Amino acid sequence: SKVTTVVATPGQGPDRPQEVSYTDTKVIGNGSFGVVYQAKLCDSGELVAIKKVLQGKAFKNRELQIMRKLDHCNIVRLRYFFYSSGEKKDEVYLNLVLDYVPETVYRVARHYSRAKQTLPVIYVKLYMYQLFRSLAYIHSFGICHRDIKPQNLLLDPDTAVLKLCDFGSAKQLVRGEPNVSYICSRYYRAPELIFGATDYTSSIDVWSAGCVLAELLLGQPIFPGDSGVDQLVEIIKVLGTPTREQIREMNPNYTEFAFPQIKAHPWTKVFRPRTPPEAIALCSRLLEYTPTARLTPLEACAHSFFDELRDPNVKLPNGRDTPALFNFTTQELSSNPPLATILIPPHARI
Amino acid sequence: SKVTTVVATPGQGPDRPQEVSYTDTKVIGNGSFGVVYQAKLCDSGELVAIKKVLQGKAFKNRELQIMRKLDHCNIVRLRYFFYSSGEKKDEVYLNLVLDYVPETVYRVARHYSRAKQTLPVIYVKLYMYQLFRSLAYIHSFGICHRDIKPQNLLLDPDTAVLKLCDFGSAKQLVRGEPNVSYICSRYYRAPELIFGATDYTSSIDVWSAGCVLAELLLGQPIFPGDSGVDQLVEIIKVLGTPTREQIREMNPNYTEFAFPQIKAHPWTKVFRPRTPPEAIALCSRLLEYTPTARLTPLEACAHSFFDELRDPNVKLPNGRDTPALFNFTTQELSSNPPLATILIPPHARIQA
C-alpha cells in the first residue's frame, strides 16, 4: 500500500509544520471545488478526509481562514492542511485534512424515510440541539455558514455526536457590506434569500436549521420546489401571506408582491398527530418571515423542546450516555449570558 | 360514468359561451397552484386536461390573459375556460381546458438516459426547432415564458410535434419595469437570474432552451447544482471566467465577483465524439454570459444545425412526414423578416 508523507501545518495549533504520513487513499466524493479522499494516518491509524481545492494564490483561502479559527466539539475539525501542485497547468492545490465522520443526517433520515418511518424524537432532539450549539458558536464570531442542510451534518452512530461540515460557503458577515444571494441549497433557503436579499444576517442559518428540524419530524422536506416560486408557494401555504411589513423586513423591494391571499393552516395541521407540541412550537419560532423575529441559535438550545436532554437520567437508546451538551464557553454564551441559567442543568459539569 | 356539463368560453374565438360536456375525469397531476385533471369530451371524444387554480377575483388572471392571446401549432392551446366555486371558504376556481398531450421531452429523455442511450439527433433537431419557433412567437408579443424546461415541452410520439406548456410563470416584459428573479427552474436558470438580476429580457428563455438542447445531447443536465453557487461553478467550468464587462451586462452589481480564474475547456470537450459540430456551435451561441449576445429564437431556427429539417426528403424515423415547419406568419418573422430567406426553403415556395 502506497504510503504518502507530507509536511502539514496543524489546524488550530501554532503554525509549526509537522511530518504526516497516511495510507489507503481512496476517492469518497467529488465536490464542486474539488475531490475528497479518505486516508488512514499511519501513526494513530485514525481515518481522515482530505479535501483538495484549486488555490489561486492571488488571494487567501476563505474556507481555510475560517476553519483555523474554529474549535468546537460540534464542528468538524481541521487536523492539518498542506499544499501540493496538481496539473493541467501546474496549479497549486490546497489540501484540508479534516476528521472523517461515518454517517450524515441526510443518509440517516433517508434510511427511515424509505422504510416508512420517522427518526425517534430523542435523536431529533440530540441532533438539533448540537446543530444549534455549533450555530451559536460560529455566529458569535460573526461567521454565517450559509449552506446548512442534512448533507452537511455529519453523525457518529455510536456516540450520537453531530458535527457541522462544509464551510465552503461560510463568510464573516459585516454590517453594511453586501453578500451574494445565490448561496444555500434549494429546500433550505430562507425567504429573504429567495427574494434576492443582499443584506441578510446569520438568521438565514436559523431558518435553514428550522427546515432540517421540520424535515426530521415530517419524513420529507417541508418546503420543496424546483423554482423559487414553487418554494415560495409551499412556505406561504404554511406561514400564510407575508404582510407588507414582513416583506419589507425580508428586505428586497418586492413590496409589489404578486401572490394569492392564502392564510396559514396551523402548524399542528402540518405534522403527524404524535408530533410533540414543543417540537411544533420550535418550528413556528424558527420559520418566521421576519428574520429578526426568529430565535437565535442559543435561544433555541434553551427551548422547552430540549428539556429531555437536560434530564439527569437521559440516555441514548443503545444504553450509552449522551455527549457533552452543557460545557458551554463564555464565547458561546456571549450573545446572551443569562441563558446559562437554563443551558446548564444543576447536575451538569465540564 | 359521471358526465359533467358546464358553460365554457372558447379560448381564442369570440367571447360567446358554449355548453361543454366531459367524462372520465381523473387526477393526472397536482401542481403548485392547483390540481390538473384529464377528461374526455363527450362530443369529439378527444382528451383534454383541466387545470384548476384559485382565482381571487381581486385581479385578472395573468396566465389566462396570455393564453387567450396565443394561437400557434407549437403552443398548447386553451380550448375553453370556465369558473366553479370550490370550498374551504367558498373560493372561486378558474378552470383552463387545455389540449392533452401524451409524452414530454422530460419523460422521453429519461427513457433513453436510463437505457444508456441518447435520443437520435433527428429528434433533437425536430424538438429544438419547434421550441425555438414557439419562443420566436411568444417573444414577438413581448411575452417571456420564464420557465422553459423538459417537463414543459409536450410531445406527440407519432407526429413528432412539440408544444410548449405551463404559462403560469409567463409575463409581458416591459422595458424599465422590474421583474422578479425567483422564477425559472434549477438547472435551466440563466446566469443573470442566479445573480438576482431584476431587469432581464426574453433572452433568459433562450438560455433555458440552450440548456435543454445540451441536455438532449449529453444525456443529463449540463449545469447541475442544488445551489446557485454549485450551478455557477458548472457554468464557469464550461464558459470560463466572466469578464468584468460580461458580469456587468448580466447586470447585478456583483462586479465584486469572488470566484476562481477558471478558463473554458472547449465545448468539443463537453459532448461525446459523435456529437455534430453544428449542434455544439448552437450551444455556444445560445449559452452566452452576455444576454444580448445570445441568438434570438428566430436566428436559432435558421442555424445550420437545423439544415436537415429544410431538406426536401426529410422524413421521421417511423416513415411519416415532418410536421409543418415553414408556415411562418408575419408576426413570427417580425423580429427579422429577411430571415424568411432561410427559414422558408426553396421547395416550400413552389406554388404548384
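By the numbers in Swiss-Prot, the shown part of chain B spans 35-386.
Structure determined by X-ray crystallography, 2.8 Å.
Placement of Cβ uses the backbone N, Cα and C atoms for every residue, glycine included.
Per Swiss-Prot, the features are:
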| type | residues | note |
| --- | --- | --- |
| BINDING | B:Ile62, B:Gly63, B:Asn64, B:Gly65, B:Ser66, B:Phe67, B:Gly68, B:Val69, B:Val70, B:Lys85 | ATP binding site |
| MUTAGEN | B:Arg96 to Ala | Prevents the phosphorylation of phosphate-primed glycogen synthase |
| MUTAGEN | B:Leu128 to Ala | Abolishes activity toward AXIN1 |
| ACT_SITE | B:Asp181 | active site, proton acceptor |
Chain A sits near which of the recorded positions B:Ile62, B:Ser66, B:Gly68, B:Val70, B:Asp181, counting only a Cβ gap under 8 Å? B:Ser66, B:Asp181
Which number gives the other C-beta atoms within 10 angstroms of the C-beta of B:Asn64 (ATP binding site), all protein chains shown included? 8
Hey, for the ATP site built from B:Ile62, B:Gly63, B:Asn64, B:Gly65, B:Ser66, B:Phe67, B:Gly68, B:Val69, B:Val70, B:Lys85, who else sits with CB inside 8 A of the CB center? B:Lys86, B:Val87
Please tell me which one of the recorded positions listed here (B:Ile62, B:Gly68, B:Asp181) sits closest to B:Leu128 (mutagenesis position), measuring Cα to Cα? B:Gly68
Among B:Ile62, B:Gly63, B:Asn64, B:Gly65, B:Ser66, B:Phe67, B:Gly68, B:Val69, B:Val70, B:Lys85, the annotated ATP contacts, find the widest CA pair distance and round it to a whole Å. 14
In whole Å, how far is B:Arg96 (mutagenesis position) from B:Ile62 (ATP binding site) when you measure between their Cα atoms? 23
For B:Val70 (ATP binding site), the nonlocal same-chain Cβ neighbours (under 8 Å, six or more residues apart) come out as B:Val61, B:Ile62, B:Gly63, B:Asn64, B:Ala83, B:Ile84, B:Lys85, B:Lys86
Of all the recorded positions given, B:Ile62, B:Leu128, which has the fewest Cβ neighbours within 10 Å once its own Cβ is left out? B:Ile62
I need the CA-to-CA distance for B:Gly68 (ATP binding site) versus B:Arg96 (mutagenesis position), whole Å please. 15
Using DSSP, would you call B:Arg96 (mutagenesis position) helix, strand or coil? helix
Cα distance (Å, whole number) from B:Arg96 (mutagenesis position) to the residue listed as 'active site, proton acceptor': 15
Could you state the CA-to-CA distance between B:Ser66 (ATP binding site) and B:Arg96 (mutagenesis position) to the nearest Å? 16
Cβ contacts of B:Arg96 (mutagenesis position) (under 8 Å, same chain, 6 or more positions away): B:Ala204, B:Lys205
The residue listed as 'active site, proton acceptor' in three-state DSSP notation: coil
